[PDB]
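Visitor: There's a structure below that I have some questions on.
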Amino acid sequence: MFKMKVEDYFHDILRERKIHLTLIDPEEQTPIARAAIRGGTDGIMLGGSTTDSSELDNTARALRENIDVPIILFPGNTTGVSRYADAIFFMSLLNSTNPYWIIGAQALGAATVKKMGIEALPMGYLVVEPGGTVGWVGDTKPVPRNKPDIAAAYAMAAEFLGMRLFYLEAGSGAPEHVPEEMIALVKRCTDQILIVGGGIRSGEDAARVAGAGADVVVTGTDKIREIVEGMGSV
Amino acid sequence: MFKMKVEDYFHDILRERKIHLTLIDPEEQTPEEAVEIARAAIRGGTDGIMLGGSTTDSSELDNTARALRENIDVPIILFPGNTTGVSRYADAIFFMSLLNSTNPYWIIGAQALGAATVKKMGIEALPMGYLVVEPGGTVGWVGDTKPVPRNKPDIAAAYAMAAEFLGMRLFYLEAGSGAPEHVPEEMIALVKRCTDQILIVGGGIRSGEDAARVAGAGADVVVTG
Amino acid sequence: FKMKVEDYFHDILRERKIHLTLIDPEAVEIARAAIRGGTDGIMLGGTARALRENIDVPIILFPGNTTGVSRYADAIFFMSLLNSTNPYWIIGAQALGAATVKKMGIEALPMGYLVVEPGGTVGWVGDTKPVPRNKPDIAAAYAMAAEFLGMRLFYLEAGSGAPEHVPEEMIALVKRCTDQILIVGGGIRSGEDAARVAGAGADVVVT
Amino acid sequence: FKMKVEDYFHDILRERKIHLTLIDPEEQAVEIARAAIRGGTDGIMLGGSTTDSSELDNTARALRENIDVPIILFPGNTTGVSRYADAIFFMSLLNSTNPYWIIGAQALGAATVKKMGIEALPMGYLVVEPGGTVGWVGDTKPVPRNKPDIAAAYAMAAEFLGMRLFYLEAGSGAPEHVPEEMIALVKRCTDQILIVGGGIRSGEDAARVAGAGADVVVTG
Amino acid sequence: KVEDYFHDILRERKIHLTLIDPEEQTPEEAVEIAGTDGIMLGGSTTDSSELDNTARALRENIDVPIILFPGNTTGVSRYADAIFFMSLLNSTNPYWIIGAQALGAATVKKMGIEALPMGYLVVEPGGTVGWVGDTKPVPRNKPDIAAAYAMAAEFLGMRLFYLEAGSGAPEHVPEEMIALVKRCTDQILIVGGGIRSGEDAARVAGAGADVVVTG
Amino acid sequence: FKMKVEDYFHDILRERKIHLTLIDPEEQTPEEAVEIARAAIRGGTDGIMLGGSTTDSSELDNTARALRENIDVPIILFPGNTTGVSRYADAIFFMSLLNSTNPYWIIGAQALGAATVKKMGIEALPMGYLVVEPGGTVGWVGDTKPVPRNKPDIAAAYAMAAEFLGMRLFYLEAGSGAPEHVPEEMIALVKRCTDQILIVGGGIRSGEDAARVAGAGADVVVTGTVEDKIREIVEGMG
Ligand SMILES: O=P(O)(O)OC[C@@H](O)CO
Ligand SMILES: O=P(O)(O)OC[C@@H](O)CO
Ligand SMILES: O=P(O)(O)OC[C@@H](O)CO
Ligand SMILES: O=P(O)(O)OC[C@@H](O)CO
Ligand SMILES: O=P(O)(O)OC[C@@H](O)CO
Ligand SMILES: O=P(O)(O)OC[C@@H](O)CO
């Protein structure tokens, strides 16, 4: 459970340091969080995939009882809403060619998010030139790694549309994380909480990305203390 | 000129009454004539001048905008139909997403292409969800939309709620220029109940009676062209 | 509920036409009323509804999205929204939801899903071009293509609350052109509405 | 007298693999068919292009004269139908972003197929990286070679939709054939006749693709 | 020859074209159907051999041009005099705009067939081609949209423009819209749709249409 | 007094191949843009293309005005959107992005901008616009499926389709800053199949790039990213 707003919780940490989140997939796990908190994670991301909304419920239920960091929903589809979470990344897949992933899915799930109490964090979601499975399923045109002006352009548009958070996604298991240059440019152009995930395995991966401008660092694939150490090194 | 935040000005008015905006098209008359229309429209007690509604030459836009910014003291707000709808002579821009388009260009593409320009200029950006209702008019057709049916307010509410969650503080229920009937009072009423958005309404609003129903139905802002 | 619903269907179709009751999500009372009214099954579409249990007719999931899969059901109309303009509703959603259907035991009935004018809400959310009521040649064309692709079931959807049900001409023509279990829904309120649809060729009626 | 092509296929699959030879009507030649049967092909696939339906008819007629194995149409558009064939791969290009290649073209060509007697084998058609010309013309998002889970997802969806055959397409002339992992995975997940084509030139390529799970191998 | 055939006639009067469908009657019956100035052959995506025989049957027995009116790549046949090589402009599907055309271009070049560049626009309600073509029919109350497309088509080099109400359409491409489109471009303006009565033809032709098509 | 731009082209094409210099208004001021033009003209460029980006039309006008004052070669608009129209130009490439998956870039944008082009005096040159691998930013923004470099038949197919639809000009686009220009084989095939003024841009930096591209069949050569480099390029094309 988490008493207060997750968004204020984020600003609270950001006064002093950078934020780390651990991404858990229910299909893969059985209702790791505790280990990642012993490493120094500041929150648990839950979802990322299209899977039956009951393995989610059980994993979500199990977590809310036993951990004291926020559970934030990371929906890969409308199957990603669960009342047992503390907040949801209410995201738009901005660089999709399919309106379903941009606003369609979002419209169908809004009543569910509202009927429940869940805090909704507005987030622009942008796939970078590898992109992993989400890039493919999300019908995206991945942003080339050497075209940061494009990423920055979408970051600026997201902000003007009211999205206070921006997520640079290289896709799960990306060989290399989002380019340092791309992150820096986005940080230069907006006042958004800049989140970066994908391909971040080593503390050095975390140092480069954190140093590049990222306010938040997401990881799914202790390794965590190595990572969180890395993000402190800068 | 207007100097201060157009959004605070809106909230200032909303404490006491509902807002009215006049939509002028640069394509349809000369800059002098629009000032005439504008200056005239201020006599009714309009609270601002919306400028756009069409995809047209960005030089007529500039010229009409310049002429207005000099001669009126109410806010000049851009109502862009494309990236051609941006001008530094305006006080704010409705930075809008055409939510029920089947084409990503009208949802995020155009917005992405014009954002650097909007930031390079000083223009204040009001985040706005833009939703076309049946019949949808010309913008419905050009915008590659599936107009929200008039007997499907649940759909309107669904997109309005999502817009809010995405950070869009304003919502525009658009029936399109020359709409035979304004957006149904039912749709407006439901949308107002479900969100904490400034609910803007345009399309087919001609008479005071239309304005009484639409405003009375829940609309915080009414637009007439 | 043992066992195959497709066999349950064929067994009945030997003697009469099938009726299915569509429940939208918890009042068991509605199912039981329609079951003593002589319905042959419960369609469940928009979520547990473990409440059967209390029923002895099949529970068939009628999904509006990937959120429509539940292990307490007996079968799923595993459907493709054929006349959608969005690949998501034709095969995309189906591909993302396929593993769950296999992970559970749920029997999957292959079904073509076709929206007819006016199309209702499913037509709109589904990004469809509803088949016009005076264009049955199109309906038949899609029924045949669906069948050639292996879809043994075909669903003529006018959308919930349709002012008029699917045209009689359209139903008849599709049945003449294929060897499918022909389901028709939308706008069916009166027995007379049910008389037209049933008489025209429909093997299954939904209300 | 003549048996169905699907039944013909199952008869072989009881004992051994299955091989089909892909002929393009546009590119030339009953010589090629006759030659490939002496090698041990089990059938002749006819198509691969969107091209005039007269080059097809003529090639189909000539073939139907000189061989005793099935002629199976492999259509690139509604122009790929000819009454001189024994069966048609009635396919949906599943990972296309364009509804025309998924169901639209199929809807337009259906009556023509019905008017003729042609046996229609229901087949899911999936383009794998790199994808070749069909990948480009077909408006596809090729399934990446290290994302077999995606391939398996579509094989399962195809099956649930009634498609008894599944075609893993790497595109004509692809440098690498569809990966063994993907083939292995897709065969594990469905009870479909699993066809695999593209880039299979050497005997080793066919041994690997066959060994990985492919029930049918295609060579053009 | 066929484009010149057209310009010569329009000097004095308006052109009329008769639309015959190969699917709907036998070639003998088709030769029979043929004061019309030409025979259009198509309207559908249909068996491509029904096309060939009907074209042959036509090509021998008449002295007016047989002009292909393709609904898809199945619509090219070597026995015709000309082809409307057309783009379905207000389609949401790139296949009907340029995709099909690219797939069919080599066939047209391989034959000698004369290709007339034509913008093809479905107007409300639009009929079957509008539906199959994945169109957003131009509303009957928006001639500005039609004209905008007529102008863009012309700038792209399309000398002919076709205002389509759809086969069997209950009502006209509207009087007006034709007028506006004619005012705004220098194209050979073709109109089809539910033109049934002699009264309809006076209206459509008089309104600005250079060409009237009837099936 | 002034000559249409297409006739200007035909005149040069009687004897030699054409060179055009592509300036982006966003990337430098009008003063600096005049410098590029004037330098590019002392090297034998035959014209100045104006566009290349989706950017506010006030930088365009100012760059366009400044040019119209100081040079006597034609100013041709190279629009990236309807914001790419300026009344101060001599002609516009009225183009369709043929291998886009989005109808907006194929005809939609063109339809919304047509009234403006007609209302102004601007000469409209009909042009098929085809993005080749890698495609650059326009390939990405334009929602394209870039023609693979080993698929000249695809390029030729669209070139043939463009011509039949009345498009007298064809542009093979490798994208700004492309590591390598459009393949020779691809250009050759496109020239063999049509009688279009065949334009090629992208990745053309050196005189050899231009010699090879020119030699392959290209009637026209566009270059932007790179001042008297032009003299090498125009030399190469001889
Ligand atoms: O590659 P990993 O570390 O699993 O990252 C997951 C990705 O979804 C974060 O955005
Ligand atoms: O009905 P009018 O007065 O044209 O106003 C409609 C306007 O909201 C369209 O943008
Ligand atoms: O109109 P009813 O009877 O509810 O039927 C609708 C159903 O077929 C689809 O939801
Ligand atoms: O011609 P190849 O490369 O063998 O490929 C066969 C077929 O699968 C391609 O359509
Ligand atoms: O059959 P009608 O309604 O006369 O029209 C046919 C032709 O106009 C179709 O383009
Ligand atoms: O690589 P450059 O020289 O900038 O050329 C690109 C230009 O041709 C865009 O089409």
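One is the number of the first residue shown, and numbering goes on along the chain from there.
Yeah, the Cβs are placed from backbone N, Cα and C, and that goes for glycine too.
For F:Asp24, F:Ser53, the entry in Swiss-Prot reads Mg(2+) binding site, with the evidence type sequence analysis. Here Swiss-Prot flags F:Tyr171, F:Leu172, F:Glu173, F:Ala174, F:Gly175, F:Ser176, F:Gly177, F:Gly202, F:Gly203, F:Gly224, F:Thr225 as sn-glycerol 1-phosphate binding site, drawing on experimental evidence. Record note (Swiss-Prot), mutagenesis F:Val85 to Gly (Swiss-Prot position 83): Accepts HepPP as substrate. The unchanged residue is displayed. Here the residue is the original one, but Swiss-Prot notes a mutagenesis experiment at this spot, F:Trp140 to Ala (Swiss-Prot position 138): Forms homodimers. Shows almost wild-type activity.
Looking at the shown structure, what environment does each listed feature sit in?
Guide: There are 21 other CB atoms within 10 A of the CB of F:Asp24 (Mg(2+) binding site), with all protein chains counted. Secondary structure from DSSP puts F:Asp24 (Mg(2+) binding site) in coil.
Around the Cβ of F:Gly175 (sn-glycerol 1-phosphate binding site), the number of neighbouring Cβ atoms within 10 Å comes to 23.
According to its DSSP assignment, F:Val85 (mutagenesis position) is coil.
Same-chain residues at least 6 positions away in sequence with a Cβ under 8 Å from that of F:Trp140 (mutagenesis position) are not found in this chain.
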Visitor: If I take the alpha carbons of F:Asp24 (Mg(2+) binding site) and F:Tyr171 (sn-glycerol 1-phosphate binding site), what is the distance between them in whole Å?
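Guide: With the alpha carbons as reference points, the distance is 18 Å.
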Visitor: Taking each of F:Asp24, F:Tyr171, F:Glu173, F:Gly175, F:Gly177 in turn, which of these binding-site residues have a Cβ less than 8 Å away from a Cβ in chain A?
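Guide: Going by the Cβ criterion (under 8 Å to chain A), the binding-site residues yield none at all.
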Visitor: Between F:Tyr171 (sn-glycerol 1-phosphate binding site) and F:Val85 (mutagenesis position), how many Å separate their Cα atoms?
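Guide: Here the two Cα atoms are 19 Å apart.
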Visitor: Far apart in sequence but close in space: which same-chain residues, 6 or more away, have a Cβ under 8 Å from F:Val85 (mutagenesis position)?
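Guide: For F:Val85 (mutagenesis position), the qualifying residues are F:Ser57, F:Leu77, F:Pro79, F:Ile92, F:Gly113, F:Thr116, F:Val117, F:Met120, F:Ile122.
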Visitor: Among the recorded positions F:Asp24, F:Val85, F:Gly175, F:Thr225, which sit with their Cβ under 8 Å from a Cβ of chain B?
Guide: F:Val85
Visitor: Just to verify a number: CA distance, F:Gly203 (sn-glycerol 1-phosphate binding site) to F:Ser53 (Mg(2+) binding site), in angstrom, no decimals.
Guide: 17
Visitor: Which whole-number value in Å describes the separation of the CA atoms of F:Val226 and F:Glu227, between which 7 residues are not modelled?
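Guide: It comes to 7 Å between the two flanking Cα atoms.
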Visitor: Given a 10 Å Cβ-Cβ cut-off, pick out the one of the binding-site residues F:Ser53, F:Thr225 that has the most other Cβ atoms nearby.
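Guide: Max Cβ neighbours within 10 Å, all protein chains included: F:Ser53.
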Visitor: Those binding-site residues, F:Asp24, F:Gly203, F:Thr225: which ones have a Cβ sitting under 6 Å from ligand 5?
Guide: none
Visitor: Helix, strand or coil for F:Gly175 (sn-glycerol 1-phosphate binding site)? Use DSSP.
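Guide: Its secondary structure by DSSP: coil.
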Visitor: What recorded positions among F:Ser53, F:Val85, F:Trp140, F:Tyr171 have a C-beta sitting less than 6 Å from any atom of ligand 6?
Guide: none
Visitor: Fewest other C-beta atoms within 10 angstroms of its own C-beta: which of the binding-site residues F:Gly177, F:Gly203 fits that?
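Guide: Comparing Cβ neighbours within 10 Å for the binding-site residues F:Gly177, F:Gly203, F:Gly177 has the fewest.
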